[PDB]
Amino acid sequence: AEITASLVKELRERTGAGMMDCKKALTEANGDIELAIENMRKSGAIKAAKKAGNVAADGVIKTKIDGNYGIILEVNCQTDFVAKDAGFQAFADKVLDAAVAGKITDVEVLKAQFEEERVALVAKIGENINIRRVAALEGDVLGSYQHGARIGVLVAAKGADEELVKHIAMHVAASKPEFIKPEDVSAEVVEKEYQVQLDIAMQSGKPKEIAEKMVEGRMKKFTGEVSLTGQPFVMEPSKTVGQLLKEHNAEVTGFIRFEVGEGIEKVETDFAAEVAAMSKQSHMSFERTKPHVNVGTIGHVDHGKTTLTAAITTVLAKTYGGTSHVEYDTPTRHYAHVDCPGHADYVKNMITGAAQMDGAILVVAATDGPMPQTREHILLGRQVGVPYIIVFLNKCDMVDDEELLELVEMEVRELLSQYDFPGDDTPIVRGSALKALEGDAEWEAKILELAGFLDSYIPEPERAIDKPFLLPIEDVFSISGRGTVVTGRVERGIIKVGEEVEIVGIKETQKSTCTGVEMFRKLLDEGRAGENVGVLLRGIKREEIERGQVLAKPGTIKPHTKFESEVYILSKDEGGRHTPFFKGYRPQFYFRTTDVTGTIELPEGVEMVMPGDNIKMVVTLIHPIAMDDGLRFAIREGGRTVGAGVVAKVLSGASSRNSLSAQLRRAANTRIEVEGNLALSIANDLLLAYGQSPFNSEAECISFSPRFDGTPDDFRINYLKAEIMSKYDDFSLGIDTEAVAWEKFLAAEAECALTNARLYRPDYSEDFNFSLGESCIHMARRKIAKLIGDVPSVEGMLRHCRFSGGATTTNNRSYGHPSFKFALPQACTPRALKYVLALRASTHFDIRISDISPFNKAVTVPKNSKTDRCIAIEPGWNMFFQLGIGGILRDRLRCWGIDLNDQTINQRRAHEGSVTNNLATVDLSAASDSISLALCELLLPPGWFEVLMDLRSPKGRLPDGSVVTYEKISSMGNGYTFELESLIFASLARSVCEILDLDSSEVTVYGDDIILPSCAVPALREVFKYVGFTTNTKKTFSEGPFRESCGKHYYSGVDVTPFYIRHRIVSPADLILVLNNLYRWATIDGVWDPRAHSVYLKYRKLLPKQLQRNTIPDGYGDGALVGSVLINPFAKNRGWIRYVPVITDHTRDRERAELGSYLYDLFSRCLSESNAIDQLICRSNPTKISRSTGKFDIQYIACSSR
Ligand SMILES: [Ca+2]
């Protein structure tokens, strides 16, 4: 058009307003400069008001103090990037200064004292930026802390110095206290939050004063914790601020803490769908070797990198074939695309690996041009090291002058070059995104053009197998007559047999040479990236290697101890630290395969790091590790991940006690001693503390049935009373034995006999008779068949067959580990021999079968006070295969909504059923011992039933020297018995459902633990009785207030699961267990029911003094009393991580079978092969044997206050 382009820039560069907002507002001033600028000025406020319908949840916080008068305001923008922009900073910095000098408490005074200049930005920037709440504080000495820009505190204290307020301001910034001291609590807010939590308690049935006292305790904590006084000082968590302050001469007159965006909602954003649903208007209108290049769009909020990411996808759809990331294809390569709406939030994903980048695409609108905050974009690109940036000029159809385009280009090509990107040489396409949606080929080509650059400018990423060999070492074995071998997964490159390789990492790098390469299955001549292999070496002993070093092509990789990195430490929500750390953080760093411990130094100016924020730190390790920049690592804390990070630049590199661990060790190994039955004594004092008659004799401990009425509280104790001593293996009182166990075993056998006979002969001589049982196995059979298959797939038999666990026909519990199963020859049954031959034909390693008998060992395990438990130890090659079908049955039962790895969903339905009364829970007595053969073949495909006959142990060898041939099909201890009873039970139960018009979906099962709708129970009972099973009338509940399933026991919805004292208590470990189980059964969140607390306290006095006070949080084990760890005198807080000591079972090392452990290692690589976001950088660890002595040890472990 008429208006010249050369002079709209002179106005553009004196305003900052858009390009078309200049070109058009200049045709109105007839082409007069100061005219058009004054036109825009007032024609501006409308823009602003046009903005304030956008949610502005970002922005910065500022703080200034004068002698002892301070103030704090937060001014909001809507983007992370603006918050740190040249201009925006200068604004909030003036609206802060001006607010100091002229003290301004009222927020409107200044909001309007600036409102004119506030538009002098919204116009330039184009984001809703509104100066939000301000307030101020003054006292005798008042200090301020500034956590970057996202959180500021103002602290005033009449009685302290500088260092102190700093610190207490630091604590306030990282603890969010609502009140300055516990008493400040709104007398009303608390008179009702207590008169409301006094119901929570009282409806559960608890007596008045117990609910009162409990609620009060809960209330004292509830308050104390949210009040500065009752908050553990964050730089000395072993003492509260209450005390920190009073021990210091001081007291705080008050505090103020603002965090950016508090209270504001900001409805979540989702890039994936948002584009897919924006092009939903325009949608209505062998080559796997292709590299995966990911890119990211970065630009102004409404310059429409949103609308562009659409066009790209649709246009590349009409022209070609196929963590919130949209993807699209080019004839040559496949692209992943992500939005970059937030500096910090990107830096986080690029570190956490949840999204890296090969090239960015900078999206600006030619309508406006580079926004002032565009340099922050480019700068984000610079900092993250994004190799290439392509620029898409958007909305060009709205610029009738072509010299204005070449002007914008100029502007952006220069910014690009202030930040070291190739400005003169960087590709820039001019095209509209919206028109390319409207099927307008003229502007459609401009999109294909852009992807045309993604194709040629963003370079193809080096394929993993083209980089120099490297295999992270997971384990070393010394193989007799073959030499040393390391196992790992080859991270990159290739290692051909005969090549020379270095082992560099934790010691003086050593060199060696590849003598071979093998997987469990075949043996190979080369190791190819991505493969889980074993690499054979020569002339290197097996103690000259450690898990943690790499094997690599010589000179490829070097050992380093010092490096400056960028890390993101996890937030609380993501399961990380819930507490900040400081100058001397001393965690462990996980490098592909091992923790190596190290010290960090913060950068220039930071002094605190909070769960959730980013950080550049220089880590310096204790001993070296093979690395170069780009290498990811986890930050670890006693096995828990609390951070992640990457190496940025490799630098040239340069507590506990004696008579404390020993003092506790001595106590641990003491023997707590008392008169009589300590367990029984405790139980009786617990009954007494709850107004219940104690046990008269040991005889009654186990002969006491509960009442299923009374309130939930009157029942919880009644139930505990009936269970707590019921499994105690140490009552003398009784002609009771394990002979009782066998009599049961012989009885199940005899019964299986009957049903094997019954189940083969139903021809009622007439046609009349039709029976429920008959009809159910007929239906069950058909459903199983459809679920299971004609026969077990080999594809499934292969990924589920394995060694694992306990004793076998040939290994005693002590040689239980899988390594001693590949080590020693396992037995095997005639029918089963073909399976192991089939296995032997598939591996080069030698599969050895020891004796070849049809026998298993029927043995005996303690279980009750009144009975033992019969079990079966299998030929260990049988087991290997019984765990195979057992594993496929496990996958298949998932289609019936049965998930056998999760007894959680069975506990909840027990809980539901006790309020709802619609689900019943049924328990079966002998179960694993009652599945007869007859029942098995009637129900199973013949193909299945055979491979079940093969893998089963048909005969049994008793301890009595004698023999049995099994009438049942299998016993607990058989690798598939659990799933086969699960499936047998589910199908039966489901068929009864169908027979009754109920949902098969309502039957859910875990072993012999059945939940189904309560109306199906009396039919189930009759069906079970038919197929053999004997139903426990005493333990199936289809009607009362009570249910039980998988260890959780419920009454009307309240958890009433008891605890058990199973063993005579003789050691401090033993006592602590009981005391802890009492703790858990009686605490409602760290708060004691006072009826038990008395008994706890009494018996706690029985332990060695130091041990009464050595406490751990919950979920950390039973090697210490569960309680407060900030109270724990022994807890040594090392390098900002708190270590507490616990009783360990003392164990001696043993020699592992190098071969069998190495097979086990490789057989596992094989298995995994046929199967936050930081678990991808951890492994599964080496084989170490040990035998536990009866002595105890003390181990220090990492803790956190919750
Ligand atoms: Ca049960």
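Numbering starts at 1 and runs along the chain as it is shown here.
Here the Cβ of each residue, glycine as well, is placed from N, Cα and C on the backbone.
Listed in Swiss-Prot as a natural variant, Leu720 to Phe (Swiss-Prot position 71) is described as follows: In strain: QB_1. All protein chains included, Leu720 (variant position) registers 26 other Cβ atoms within 10 Å of its own Cβ.
In the three-state DSSP classification, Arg802 (mutagenesis position) falls within coil. Neighbour list (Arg802 (mutagenesis position), Cβ cut-off 8 Å, at least 6 residues apart, same chain): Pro818, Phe880, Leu883, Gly884, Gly887, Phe1163, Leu1167. For the published mutagenesis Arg802 to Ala (Swiss-Prot position 153), Swiss-Prot gives the following note: Loss of RNA polymerase activity.
Here the Cβ of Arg813 (mutagenesis position) has 9 other Cβ atoms within 10 Å, regardless of which shown protein chain they belong to. Experimental mutagenesis at this site is recorded by Swiss-Prot as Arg813 to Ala (Swiss-Prot position 164), annotated: 80% loss of RNA polymerase activity.
On its own chain, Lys863 (mutagenesis position) has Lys727, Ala741, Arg869 as residues at least 6 apart in sequence with a Cβ closer than 8 Å to its own Cβ. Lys863 to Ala (Swiss-Prot position 214) appears in Swiss-Prot as a published mutagenesis result, with the remark: Loss of RNA polymerase activity.
Note on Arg890 (mutagenesis position): other Cβ atoms within 10 Å of its Cβ, all shown chains, come to 20. For the mutagenesis result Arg890 to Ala (Swiss-Prot position 241), the note given in Swiss-Prot is Decreased initiation of RNA polymerase activity.
Sequence-distant neighbours of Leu900 (variant position) (same chain, six or more apart, CB under 8 Å from its CB) are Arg890, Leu893, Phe978, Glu979, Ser982, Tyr1006, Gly1007, listed in sequence order. Looking at Swiss-Prot, you'll find the natural variant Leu900 to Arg (Swiss-Prot position 251) noted as follows: In strain: QB_1 and Qbeta_2_FR.
According to Swiss-Prot, the domain 'RdRp catalytic' annotation covers 908-1040.
The Cβ neighbour count for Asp1009 (Mg(2+) 1 binding site), using a 10 Å radius over every protein chain in view, is 22. Swiss-Prot lists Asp923, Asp1008, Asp1009 with the feature Mg(2+) 1 binding site.
Residues or ranges marked as Mg(2+) 2 binding site in Swiss-Prot (evidence: experimental evidence): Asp923, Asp1008, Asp1009. Sequence-distant neighbours of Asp923 (Mg(2+) 1 binding site) (same chain, six or more apart, CB under 8 Å from its CB) are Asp1008, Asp1009, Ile1010, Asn1032, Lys1035, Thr1036, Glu1044, listed in sequence order.
What Swiss-Prot notes for the published mutagenesis of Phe978 to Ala (Swiss-Prot position 329) is this: Decreased initiation of RNA polymerase activity.
Mutagenesis annotation in Swiss-Prot: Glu994 to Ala (Swiss-Prot position 345), described as Almost complete loss of infectivity; the structure shown retains the original residue. Within its own chain, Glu994 (mutagenesis position) has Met779, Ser1000 as residues 6 or more apart in sequence whose C-beta sits under 8 angstroms from its own.
According to Swiss-Prot, the mutagenesis experiment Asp999 to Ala (Swiss-Prot position 350) carries the annotation: 95% loss of infectivity. Listed in sequence order, the residues of the same chain lying 6 or more apart from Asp999 (mutagenesis position) and placing their CB within less than 8 Å of its CB are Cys993, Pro1013.
The DSSP secondary structure for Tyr1006 (mutagenesis position) is strand. For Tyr1006 to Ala (Swiss-Prot position 357), Swiss-Prot lists a mutagenesis experiment annotated as follows: Decreased initiation of RNA polymerase activity.
The annotation that Swiss-Prot gives for the naturally occurring variant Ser1067 to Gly (Swiss-Prot position 418) reads: In strain: QB_1 and Qbeta_2_FR. Same-chain residues at least 6 positions away in sequence with a Cβ under 8 Å from that of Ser1067 (variant position) are, in sequence order, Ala668, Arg671, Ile672, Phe1192.
Sequence-distant neighbours of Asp1149 (variant position) (same chain, 6+ residues apart, CB-CB distance under 8 A): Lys1184, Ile1185, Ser1186. For the naturally occurring variant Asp1149 to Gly (Swiss-Prot position 500), Swiss-Prot gives the following note: In strain: QB_2 and Qbeta_2_FR.
Of all the Cβ atoms in the protein chains shown, 23 others lie within 10 Å of the Cβ of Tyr1160 (mutagenesis position). Among the mutagenesis experiments that Swiss-Prot reports, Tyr1160 to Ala (Swiss-Prot position 511) is described with the note: 50% loss of RNA polymerase activity.
Annotated Mg(2+) 2 site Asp923, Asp1008, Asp1009; additional same-chain residues within 8 Å of its Cβ mean position, judged by their own Cβ, are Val922, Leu924, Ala927, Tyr1006, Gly1007, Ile1010, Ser1045.
Among the recorded positions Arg813, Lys863, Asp923, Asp1009, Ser1067, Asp1149, the residues whose Cβ sits under 6 Å from any atom of ligand 1 are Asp923, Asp1009. At the Cα atoms, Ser285 lies 31 Å from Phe286, with 3 residues between the two left unmodelled. A strand conformation is recorded for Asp923 (Mg(2+) 1 binding site) in the three-state DSSP classification. By neighbour count, meaning other C-beta atoms within 10 Å, the densest spot among the mutagenesis positions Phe978, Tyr1006 is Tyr1006. Between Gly322 and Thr323, the deposited model skips 22 residues, and the Cα atoms of these two flanking residues are 20 Å apart. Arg813 (mutagenesis position) is 33 Å away from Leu720 (variant position) when you measure Cα to Cα.
The residues of the domain 'RdRp catalytic' (908-1040), classed with DSSP into helix (H, G, I), strand (E, B) and coil, number 63 helix, 26 strand, 44 coil. Missing residues between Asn1171 and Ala1172: 17. Distance between their CA atoms: 21 Å. Of all the Cβ atoms in the protein chains shown, 22 others lie within 10 Å of the Cβ of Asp1008 (Mg(2+) 1 binding site). A gap of 19 residues interrupts the model between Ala654 and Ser655, whose Cα atoms are 24 Å apart.
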